Amino acid sequence: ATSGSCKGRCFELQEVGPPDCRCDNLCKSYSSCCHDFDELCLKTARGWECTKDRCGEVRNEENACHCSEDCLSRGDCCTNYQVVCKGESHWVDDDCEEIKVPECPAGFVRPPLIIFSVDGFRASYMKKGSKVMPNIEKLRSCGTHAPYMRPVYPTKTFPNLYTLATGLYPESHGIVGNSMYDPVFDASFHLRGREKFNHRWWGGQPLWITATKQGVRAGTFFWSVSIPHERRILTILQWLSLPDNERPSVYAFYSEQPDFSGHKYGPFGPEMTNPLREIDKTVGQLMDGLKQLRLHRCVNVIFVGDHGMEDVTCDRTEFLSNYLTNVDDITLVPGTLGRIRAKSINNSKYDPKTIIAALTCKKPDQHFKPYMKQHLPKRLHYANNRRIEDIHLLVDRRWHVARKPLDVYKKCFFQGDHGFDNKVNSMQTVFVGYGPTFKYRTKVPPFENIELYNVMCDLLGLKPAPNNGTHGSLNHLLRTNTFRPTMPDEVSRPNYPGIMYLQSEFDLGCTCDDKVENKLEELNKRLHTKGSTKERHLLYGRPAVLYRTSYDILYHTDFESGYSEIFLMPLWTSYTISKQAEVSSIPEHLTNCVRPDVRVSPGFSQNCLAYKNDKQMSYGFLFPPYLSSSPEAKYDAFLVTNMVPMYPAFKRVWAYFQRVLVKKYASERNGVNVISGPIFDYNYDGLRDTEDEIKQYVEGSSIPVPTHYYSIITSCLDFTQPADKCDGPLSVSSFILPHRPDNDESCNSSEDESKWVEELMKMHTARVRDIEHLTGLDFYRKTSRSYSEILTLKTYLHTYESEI
Ligand SMILES: *[C@@H]1O[C@H](CO)[C@@H](O[C@@H]2O[C@H](CO)[C@@H](O[C@@H]3O[C@H](CO[C@H]4O[C@H](CO)[C@@H](O)[C@H](O[C@H]5O[C@H](CO)[C@@H](O)[C@H](O)[C@@H]5O[C@H]5O[C@H](CO)[C@@H](O)[C@H](O)[C@@H]5O)[C@@H]4O)[C@@H](O)[C@H](O[C@H]4O[C@H](CO)[C@@H](O)[C@H](O)[C@@H]4O[C@H]4O[C@H](CO)[C@@H](O)[C@H](O)[C@@H]4O)[C@@H]3O)[C@H](O)[C@H]2NC(C)=O)[C@H](O)[C@H]1NC(C)=O
Ligand SMILES: Cc1cc(OCc2n[nH]c3ccccc23)c(C(C)C)cc1Cl
Ligand SMILES: [Ca+2]
Ligand SMILES: [Cl-]
Ligand SMILES: [K+]
Ligand code: NA
Ligand SMILES: [Zn+2]
């Protein structure tokens, strides 16, 4: 029962043992507050602002906040008190002055952190709404800011806030949507309802728990809906005046705006100016309140959004009923994404394959694309959770998907929505960091919100729980408190084999027209096989292998590789193509040439016979024959140790990349270095498969079939310098292409490769870091750049969007 009292307990920080009634922030959410909660803890009398007449008033405990002489000591002045009653200036009116050191009251052990979060705050509001947000604009221009921050997918509220709290992808923390079904719980999670409150949904370790476990106290992060914003601000300010042994060090504020209005009015509806005004005034209240408590040059403030907002209306809805016949046999999680599962598990007459086929390229202008979850772009990291349905629909920006038209009129309401692919410009959101530990007047490049958890932990002197950020990749945001990152140690050292086998030892079923045999160039041919050109084709040192395996370094005139004796193919193949380089064809007589490698045993080689016998699987080459430096060097490209298994449908993509695109990138970027290789992720967890996890081999062999192929393409950021002679910062783009036996993903694939290939590759853009997880390799080990800068480079994603 709720029979006790909140007198002296308002917004208490510890949760009281039930059923003793509660006075903490969550009580309202559980219907468990004491009977006098509203009266005592949610006072509203006289508003939130001191006025001239209230100054020096006789304290009255009924007031929402206070203008009496004792209010600073009691910690409960209205935020504008010192301005009205003491002739002080608003914080926004003060010039900004660099904060070189924390300027905190006696008893403060560390600068507090306040996370000020705003729902639906699209990145471009910073520029487009600048005239109406003077407090936010001062934070932004005086502190450290990014032009935008990339959310996680789906670009919904709980998945993104819980990613901020934990540093984890939604697939790992478990909050994979604003709505979800868990098939093991046989339970559904919604925005409505009490289900979302069960701790069984929320995995990982959020910042507040990380803090508590290491002796740093945390304010509440979840604010009950009914508590107004002025009262949240005042609660944080009151907690900040607690005695040293009770005062938290980490605080959060949350606003439902501008998202709430953005849904109704669209992202730039005229109605949107006022919510931006109101958020700014709330920021003003906090800064004035901090400055009153002499904390405005002590506290680190993060102003951060969860996602942006796109124009979306009822009439831009695709209906599954217009594609399927058995539309009543499915359940759809609708909207700016789609997730489909059977309406009943006691129905084995349910075929995902027929459903996908019925949804693929059916209408010329189709505004979604179906995927099995394991085939989604690896950059989304959206598969490894039982709450993610096998069938996913990626919806075009500005559109919705729904099951049947009745779901739209029997559920126009709205003009804005969010949830799309996280590379979409309209879904980008904001980051500003302001305070003694952040830099002064500094712009940093856009980065992903998965990285912030490590930085908040550094800000608080905490050791972060295991997470998906790359610790040190955001060191450049901070004045001090930088983590000191170090390269992981190489686990496996390579072998450097010489010529050990005679041709006749091999029985691989391979042939080649190669017997058309001079000490000027015979000394040189041995030179190249020993590593003379290795400084040209391996520019950043050899990748380190971070797991236990057996592998060989193989040198060639045009390329170097790391050849795995366990997977029977290279883990990486590295080569440099200069701006000047020539493309040539595979000579007629060498169309089907494959040559045994005299450095590598028959027993650790692939064989041509398995490919002949496997009617589905063909093969390609990692270093492409088309880019050989001479007719003589081209023979190296046909070594058995350069070959990888490729479906004919995939060879269309691969050959166009190698024959056309590598050269175009070299021309555009003043040379490129390329590192290519296979990826095996049969259990779709984003991590390198062990040999015993492989589910497909080339028929009747031990040759494993990659699920994906990658390339990392590096050049000089200053493109006046050639890739191979670059003195400064690097520039990288990468991809992870799915290795698929059809091109059903590309609706225009029946046309020439020049109309569809590059579009596919763009969709499958990747971070170097994503490739490192998938390979157990560590790249860029020998450069002249600092390790923190290299970590930033490894987290870079080339998105192919236009400028914000
Ligand atoms: C992003 O960062 C995160 C965090 O670093 C990375 O995720 C980690 O990956 C690790 C390797 O996969 C994984 O390690 C495993 O942990 C098992 C213990 O699991 C529990 O305890 C931990 C620690 O407290 C906890 O965090 C886990 O939380 C998960 O599960 C709960 C529900 O139970 C959820 O609330 C929560 O959201 C989270 O779910 C996510 O992860 C699980 C997998 O753990 C997925 O299934 C979910 O879908 C979801 O994504 C757990 O509460 C431990 O038992 C494992 O050890 C077995 O396997 C290893 C290696 O394969 C082997 O060496 C061991 O000997 C052992 O094998 C034996 O057990 C097998 C399984 O029962 C059995 O089949 C064998 O026969 C053997 O007998 C393993 O070490 C770690 O838990 C997660 N952590 C998180 C939070 O996700 C993530 O990889 C990064 N992503 C990228 C792309 O880099
Ligand atoms: C800064 C932050 C705020 C936050 O929640 C804010 C919140 N309060 N009330 C809400 C109602 C709907 C939606 C969100 C909220 C969370 C949750 C995951 C706990 C995490 C983080 Cl990092
Ligand atoms: Ca894997
Ligand atoms: Cl959702
Ligand atoms: K074949
Ligand atoms: Na196609
Ligand atoms: Zn919303």
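So for chain A, numbering is Swiss-Prot's, and the shown residues are 53-463, 468-573, 576-591, 617-887, in order.
Technique stated in the header: X-ray crystallography, 2.0 Å.
Note that Cβ sites are derived from N, Cα and C of the backbone, with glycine treated the same way.
What Swiss-Prot says about this protein:
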type: MUTAGEN; residues: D171 to N; note: Abolishes lysophospholipase D activity
type: BINDING; residues: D171, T209, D358, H359; note: Zn(2+) 1 binding site
type: MUTAGEN; residues: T209 to S; note: 15% of wild-type lysophospholipase D activity
type: MUTAGEN; residues: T209 to A; note: Abolishes lysophospholipase D activity
type: BINDING; residues: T209, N230, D311, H474; note: 1-hexadecanoyl-sn-glycero-3-phosphate binding site
type: MUTAGEN; residues: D311 to N; note: Abolishes lysophospholipase D activity
type: BINDING; residues: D311, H315, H474; note: Zn(2+) 2 binding site
type: MUTAGEN; residues: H315 to Q; note: 20% of wild-type lysophospholipase D activity
type: MUTAGEN; residues: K430 to A; note: Impaired secretion. No effect on lysophospholipase activity
type: BINDING; residues: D764, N766, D768, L770, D772; note: Ca(2+) binding site
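A map of Swiss-Prot features onto the structure.
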{"residue": "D171", "record": "mutagenesis position", "DSSP (3 states)": "strand"}
{"residue": "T209", "record": "mutagenesis position", "DSSP (3 states)": "helix"}
{"residue": "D311", "record": "mutagenesis position", "DSSP (3 states)": "helix"}
{"residue": "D358", "record": "Zn(2+) 1 binding site", "DSSP (3 states)": "coil"}
{"residue": "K430", "record": "mutagenesis position", "DSSP (3 states)": "helix"}
{"residue": "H474", "record": "1-hexadecanoyl-sn-glycero-3-phosphate binding site", "DSSP (3 states)": "coil"}
{"residue": "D764", "record": "Ca(2+) binding site", "DSSP (3 states)": "coil"}
{"residue": "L770", "record": "Ca(2+) binding site", "DSSP (3 states)": "coil"}
What's the straight-line C-alpha distance in angstrom from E573 to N576, 2 residues unmodelled between?
10
Taking the Cβ of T209 (mutagenesis position) as reference, which residues of that chain separated by at least 6 in sequence fall under 8 Å from it?
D171, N230, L243, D311, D358, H359
Listed binding-site residues are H474, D764, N766, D768; which of them have CA atoms within 10 A of the CA of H315 (mutagenesis position)?
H474
Select one residue from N230, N766: among these binding-site residues, choose the one with the most other Cβ atoms within 10 Å of its Cβ.
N230
Please check the gap where 4 residues are unmodelled: Cα of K463 to Cα of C468, in angstrom.
11
To which of the recorded positions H315, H359, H474 does the lowest count of other Cβ atoms within 10 Å belong?
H315
Across all the protein chains here, work out how many other Cβ atoms are within 10 Å of the Cβ of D171 (mutagenesis position).
21
Most Cβ neighbours inside 10 Å, all chains, among the recorded positions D311, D358, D764, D768:
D358
Number of other Cβ atoms within 10 Å of the Cβ of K430 (mutagenesis position) across all protein chains:
28
Just to be sure I understand: of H474, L770, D772, which binding-site residues have a C-alpha no more than 10 angstroms from the C-alpha of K430 (mutagenesis position)?
none
